[PDB]
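What follows is a short report on a single structure.
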Amino acid sequence: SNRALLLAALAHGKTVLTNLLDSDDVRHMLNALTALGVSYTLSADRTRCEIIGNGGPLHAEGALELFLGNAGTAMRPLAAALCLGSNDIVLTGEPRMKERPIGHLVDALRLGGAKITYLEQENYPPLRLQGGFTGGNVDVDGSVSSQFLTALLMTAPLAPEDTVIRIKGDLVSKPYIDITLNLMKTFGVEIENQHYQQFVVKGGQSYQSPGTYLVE
């Protein structure tokens, strides 16, 4: 649901994502893009959205603060996406989200050139981003949902510089990460798939509007 939302936001041109999940983890993702200025529109059942491709990373210059609540599926991907270019945003979430480690993620993007901080605790929702994600060799932990690598996999490709993420700990969503690139490729961007040890994303990419896509 949120994968297509974000991927569509970094793509050039508005695209559609059907079979979206009518929940709070998604509405938060959508609320996250609209915050920067992205233009999305769901269906009567909130299962089909049309996201206007920002053309680049979720660009927002105004110290924007978002609330990903208890999602975790949109807080990690959206966190890294904005790390590109130059955007000032402070992330936040629900009471439980306050204890959702996000260091392995924030660490990789940061290594590529991203500018983030901890407004409350280290490796938690309170994250102030400032863009700067360019690229370079990176090492990301697989454990704790693939939202970590999934974030860099969509963010790093658009990063002006070539990013090479590796997989420190055992991936928790091994087959789910393939969907990340499978989603990106369908859009217009592809990356290098190492021996499941590193995700080399050709820097300088830019997803394009595929059209009508089914989330699933």
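So for chain A, numbering is Swiss-Prot's, and the shown residues are 25-240, in order.
So how was this one determined? The header says solution NMR.
Using the three backbone atoms N, Cα and C, a Cβ is placed for every residue, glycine included.
One mutagenesis experiment named in Swiss-Prot is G96 to A, and its note says Insensitive to glyphosate with unaltered affinity for its first substrate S3P, but displays a 30-fold lower affinity for its second substrate PEP. The mutagenesis experiment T97 to I is recorded by Swiss-Prot, whose note states: This mutant is sensitive to glyphosate and causes a substantial decrease in the affinity for PEP. Is insensitive to glyphosate but maintains high affinity for PEP; when associated with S-101. Listed in Swiss-Prot as a mutagenesis experiment, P101 to S is described as follows: Displays a slight decrease of the affinity binding for both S3P and PEP. Decreases the binding affinity of glyphosate, reducing the potency of this inhibitor. Is insensitive to glyphosate but maintains high affinity for PEP; when associated with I-97. Looking at Swiss-Prot, you'll find the mutagenesis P101 to A noted as follows: Displays a slight decrease of the affinity binding for both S3P and PEP. Decreases the binding affinity of glyphosate, reducing the potency of this inhibitor. Recorded in Swiss-Prot as a mutagenesis result, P101 to G carries the remark: Displays a slight decrease of the affinity binding for both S3P and PEP. Decreases the binding affinity of glyphosate, reducing the potency of this inhibitor. Swiss-Prot lists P101 to L among its mutagenesis entries, and the accompanying note reads: Displays a 2-fold lower affinity binding for both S3P and PEP. Decreases the binding affinity of glyphosate, reducing the potency of this inhibitor.
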*Spatial neighbours of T97 (mutagenesis position) that are distant in sequence (at least 6 apart) but have CB under 8 A*: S25, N26, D49, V50, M53, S169, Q171
_mutagenesis positions compared (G96, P101) - highest count of Cβ atoms within 10 Å_ = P101
*Secondary-structure category, per DSSP, in which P101 (mutagenesis position) falls*: helix
